[PDB]
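Visitor: Sharing a structure with you now.
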Amino acid sequence: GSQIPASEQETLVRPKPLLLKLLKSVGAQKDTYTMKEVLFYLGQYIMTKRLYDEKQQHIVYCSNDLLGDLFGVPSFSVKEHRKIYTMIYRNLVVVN
Ligand SMILES: COC[C@@H](C)c1nc2cc(-c3noc(=O)[nH]3)nc(-c3cncc(Cl)c3)c2n1[C@H](C)[C@H]1CC[C@H](C)CC1
């Protein structure tokens with residue numbers, strides 16, 4: 001949560017095909033993204049599709065959704081910051 005450095009938002013990534021499919025439904029297509037962008041587009045995907053129950057323990061429900069196949073989970077909490085970064089990282093390649 002608070003032990004995640006700000007520098008993490010600047011990491012450059014090439015999404016794997018399924019994460020890219022998902023990103024293409026909410027943002028401009030491109031080869032390389034920042035982590036800031038991947039987080040904003042994933043957030044926008046979830047909110048637009050009404051996958052997130054805010055006043056219900058802050059859980060994203062994704063078992064009826066491609067997001068679920070991407071993450072390998074039926075649901076998760078937006079408070080599980082390290083978990084989320086990990087599930088995202090497994091769906092992309094870091095570039096440098
Ligand atoms: C449903 O998402 C809507 C979006 C606007 C959002 N609402 C958050 C609430 C909290 C929060 N955290 O603690 C609390 O109590 N609420 N945190 C985040 C957060 C922000 N940056 C890094 C991470 Cl891993 C988490 C939130 N997001 C970020 C943009 C979204 C979270 C889900 C992942 C897959 C994409 C990114």
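All residue numbers here begin at 1 and follow the chain in the order shown.
Backbone N, Cα and C define each Cβ position, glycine as well.
Pasting the feature list from Swiss-Prot:
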| type | residues | note |
| --- | --- | --- |
| DOMAIN | 11-94 | domain 'SWIB/MDM2' |
| MUTAGEN | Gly43 to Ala (Swiss-Prot position 58) | No effect on its ability to induce apoptosis |
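So where do these features actually land, and what's packed around them?
Guide: Mapped onto DSSP helix, strand and coil, the domain 'SWIB/MDM2' (11-94) counts 37 helix, 17 strand, 30 coil.
The Cβ of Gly43 (mutagenesis position) lies under 8 Å from the Cβ of no residue that is in the same chain and 6 or more residues away along the sequence.
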